[PDB]
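Let me begin by presenting the structure, written as C-alpha cells, before commenting on it.
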Amino acid sequence: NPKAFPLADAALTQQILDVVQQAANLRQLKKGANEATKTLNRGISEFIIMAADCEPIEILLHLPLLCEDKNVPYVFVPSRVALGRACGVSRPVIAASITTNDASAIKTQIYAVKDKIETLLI
Amino acid sequence: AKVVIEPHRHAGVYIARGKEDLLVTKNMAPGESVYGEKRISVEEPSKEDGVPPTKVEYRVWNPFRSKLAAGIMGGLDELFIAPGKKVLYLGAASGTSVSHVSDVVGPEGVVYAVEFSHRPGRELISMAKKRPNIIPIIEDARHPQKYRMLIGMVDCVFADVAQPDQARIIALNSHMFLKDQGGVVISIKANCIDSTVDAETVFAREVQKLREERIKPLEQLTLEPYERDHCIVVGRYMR
Amino acid sequence: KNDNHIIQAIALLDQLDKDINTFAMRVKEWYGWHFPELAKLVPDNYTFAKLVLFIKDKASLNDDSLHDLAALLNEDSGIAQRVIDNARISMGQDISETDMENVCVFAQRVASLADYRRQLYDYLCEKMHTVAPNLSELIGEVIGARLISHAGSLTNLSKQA
Amino acid sequence: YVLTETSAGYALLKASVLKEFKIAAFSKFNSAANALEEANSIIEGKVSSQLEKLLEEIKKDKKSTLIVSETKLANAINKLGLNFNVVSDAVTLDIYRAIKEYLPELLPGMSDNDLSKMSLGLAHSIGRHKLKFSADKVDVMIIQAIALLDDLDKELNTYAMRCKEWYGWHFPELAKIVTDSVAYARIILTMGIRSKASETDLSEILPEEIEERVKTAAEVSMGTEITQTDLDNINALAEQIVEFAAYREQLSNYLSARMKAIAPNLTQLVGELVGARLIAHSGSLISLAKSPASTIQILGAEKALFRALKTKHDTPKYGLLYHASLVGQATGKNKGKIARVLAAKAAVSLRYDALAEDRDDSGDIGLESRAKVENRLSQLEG
RNA sequence: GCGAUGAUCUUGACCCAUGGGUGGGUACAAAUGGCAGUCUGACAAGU
C-alpha cells in the first residue's frame, strides 16, 4: 500500500506492542475502529495504533484525518495478527486506542513512544 | 443595542467594539458555511430616497484559525495586504482560510490558491464556485516554470509553508512573480521545522537566508502565546 | 348547487399556488447551478420555466439561432438583450442531460399547474357570475366567494347579521 | 530572441540585447480547449502548435540565438532541422519578468479583466480534470429529491382528498367501496357519470367482485346530477392526479440511476430509499463515514434517544433501520442483533463508497457482505 | 333638498415640540438557541 505511512520499523514495533501489551495488562486499551473513533470523539486517547496489512484499507483511512484534526499521535504497524496478539486476542485486530491515564506507571513509556511518533510525524 | 465596528491600522482589517472584541473582514459572498461561522450585519444610519443604506456585512475571524489575525491583534501597523493588491497564497491545507484571504483582499484582489495535493483541492474548487475571485491550481510549487502560464504577477506574497526547504520554495517564485520592492509575509512555525533544539538558532539561520535572498525583515517577533512556537516575518523583497 | 364546489375551487386554487411556488424555488435553484445569471434576471416562474424547458444549454440560448426569445417574448425586449449579454459572460456548471430531464419534468408540472389554475379561474368567474351575479357586481368574485367559504353556504351567509 | 509562455498564444520578442519593450511577433491561441492543452503543455514541457508555427514563420534574423525559459523546450528546438542555437541562460531576468508587465499592452484586444476570467474558467476545468470529477462533487440533489418525493405524496394525497370531496356529491357511494385514490380517479376519468357504465374500463382497473359492487352500487346511488363543465373539471383534475402519480415514479426512476451510480454497495445492501434517508438525515456521506457504526445504528429519533439518556431508561433500539424488510422480517428478540450486523457491515460499505474507489469501480464487495449477513441471519434463526 | 329601508356616536394601542419612535398577527431566511462527550463493548452457540 502506497498509502501506508507512517509505518513502524521492527524495533519500535516491538516497543509499541510491548506498551500495548502492558496497557492491556493495565486495562488501558481500546480495540476496533469503533472504540478508537469514540475515544477520538471524547478526546481521551493518548495515541492510536493501526494495522497496515488490513485489507481493505478504506475502513480506516479517515482515522489519520481525524487524528490530524485532534492532534493525536498515530503510526501504522505492518501486522494485524501481531496487533491482535498483543491485545491478548486470538484474532487479528487492526485498530487500537491508548486511553488517557495520568496515574499510570508505564506513562513514561507512553511519553517515550509519543516522542518516537512526534519524531516520525515531523 | 448593537455593536459598532471600526477599522484597525490596516485597510480591510476591521475590529469590533466594545462588548465584542473580535476581528472581522468584509463579506463579499454571503450564505456560506466554511466552518459554520456567524455573520455580523452593520450599517450607517441614513435617510435617503428609495432603498435603505447598505448593511455592510462583516464575517468573524479568529487568531485561533489564522496566524494573520494573530499578527494584527499582536499590534501591527505595516502590512502589504490591502484591498486592490494581488497576493500569492502559498498552500491552503484545508481551503477554509482562503475565503478569509479573499475577504481581506477585497473585491479588487485576486487570490491564487497553490496546492500540491489532491485531497484539500476538493474543498478549494467548491469554495471557488461560490467566490468568483479565487483561482485554485493544483501545481508543483517547486518549479515556477511549470505554472507560469496560468498566473500573472502578484503585488505581495503570503507564505503558509513550514517546510525545512521553504527558503528554496519561495526563492524561484520570488525571482519569478514578485516585483521589486514588493512585500513578503512568511508564517514560520518553529517546532514544525525541527524539534530537538531551541528556536532562536533556527530564527538566526532563516533570517540569514533572508539576508541571502535579499529579503529585508522590517519586524520579526514572537507573536504572543495565542500560537505556540511561531514567528511571522514582514519584510520587503529588493527594497 | 354551487354552494360547496366553489369553496373546493378557491381553496384548491390556493393549494395550486402554494404547490407552484414549491417547485418554482427548486427549478430556480437548479438553473442557479447551471447558469446563475438568468435565474436572477427573470423572477417569473412559468416563462422562465419554459426558458429552462426548451433549451437546457447556456451557450446556445439566444433570441435568434435559436428562437426562445422570439417565441413568447420579443427580441426587441430589454430582457432578451440581457440574455445575449449574460450568455457571453457565463461561468456556471456543466452538468449532464439526465439530471436536466428531471427538471424538464418539473417545467412540465409548471405548465400543467398553470393550465389548471387558468381553467379553474375561468370556471371560478363563470360560476360566480352564474350563482351570484349581484355580489359579483358589488365586491367581485374573489371576496364574495371567500365570504361564502367563511359561511359555508349562501344560506348561512343569509342568516348572519 | 525571447519566447513568451502564456495562455494567450506564444510571442517572439526582439521588440522590432536590443529591446524597446515591444514585440517582434505573436501567434495567437485563445479558447477553452486550446488553453486546456496549453495547460497540459506547460506541465508536460510540450511543444504546442503555435510554438512550431512560431519556429516556422520567423527565421534567420531573430531565431539564430533563441533563449527559451524551459530546459525541456530547449532540447526539442535543439533537434529541429532549422538548426537554431538555443540556450536557457538568464531565465530569472527583469526583461523576462517584464514581458508580463506589458502583457495587456502588447496583445491587441485583451486587458487585465478577461485574463483573470479566462484563467479562472481554465482553473475550474483543469480542477475538474486533475481531480477527475466535477467542480462541486455533487450528491446533494438526491437529498433534495427525497425531500421532494414525500411532498409529492402529501400534495397528491391532498388533491386526492379534494377530488374525493367534490366528487362525493354526484356519486357518494364510491369511497365506501373504492378507497385507493388511483382506482378512485381512473374510474371517473374513464367513465365520468354513473349513467354511462360499461365493462372494459372497470375490467382494466378492478377485480370482478369489486366491479359488481361498483355496478350494483351505481344502480342504488342516487346522488346529484349537474352540467358537463364540472365533469370536465373532474376529468381535468383526475388527469392531473394520474399525471403526478406517474411523475413520482419518474422521480424514483431518477433516484435509481443516481443511487446506483454514487453508492453501489449501499444500493446493494438496503437499496435506495433507506440509504437516501441515511445520507439525508446525516447531511453528508463524508461526515457519516467519519461517524462510527454506533451512531449509524441510532441514526434517527434524536429526541427519543436523548430522552433515554436523560432519563437513563431503556434506549430505543430502532433508528432508520426500523423499516428494513430483512430487519422487519426478524422477531424483536432477534431483530436488534441482526440490525447490529447490518449497521456494522453498513459502516464498512459507507467507508467503501466514501473514499472514491467504488464510485469508479461500481462496487464488488457488498455482494459478499450480503452473503455474510444472510449466513448469520440463517444461524440466528437456528 | 338628512335618516329608524339606520340617523347619530365609538375597539389602531402608547409618546414627542405635516414629521418621528415603539406594540401585535402572516410569510421567508438564519441559528458560538436545545444534543452531560451523539449507546455498552467479547462473547455466544452446540455436543
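By Swiss-Prot numbering, chain B shows 84-322, in order.
The backbone N, Cα and C atoms fix where each Cβ goes, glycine too.
Feature annotations, reproduced from Swiss-Prot:
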MUTAGEN   B:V87 to D  In nop1.3; thermosensitive allele showing a decrease in histone-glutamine N-methyltransferase activity upon shift to restrictive temperature; when associated with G-103; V-175 and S-219
MUTAGEN   B:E103 to G  In nop1.3; thermosensitive allele showing a decrease in histone-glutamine N-methyltransferase activity upon shift to restrictive temperature; when associated with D-87; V-175 and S-219
MUTAGEN   B:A175 to V  In nop1.3; thermosensitive allele showing a decrease in histone-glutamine N-methyltransferase activity upon shift to restrictive temperature; when associated with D-87; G-103 and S-219
MUTAGEN   B:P219 to S  In nop1.3; thermosensitive allele showing a decrease in histone-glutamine N-methyltransferase activity upon shift to restrictive temperature; when associated with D-87; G-103 and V-175
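Feature map: annotations from Swiss-Prot on the structure.
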residue	record	CB count, 10 Å
B:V87	mutagenesis position	10
B:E103	mutagenesis position	13
B:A175	mutagenesis position	23
B:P219	mutagenesis position	28
Can you grab the distance from B:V87 (mutagenesis position) over to B:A175 (mutagenesis position)? Cα atoms, rounded to a whole Å.
32
Length of the line joining the Cα atoms of B:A175 (mutagenesis position) and B:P219 (mutagenesis position), in Å:
10
Do the mutagenesis positions B:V87, B:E103, B:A175, B:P219 include any whose Cβ comes within less than 8 Å of a Cβ in chain D, and which?
B:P219
Length of the line joining the Cα atoms of B:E103 (mutagenesis position) and B:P219 (mutagenesis position), in Å:
34
Translate the DSSP assignment of B:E103 (mutagenesis position) into the three-state scheme.
coil
According to DSSP, which of helix, strand or coil covers B:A175 (mutagenesis position)?
coil
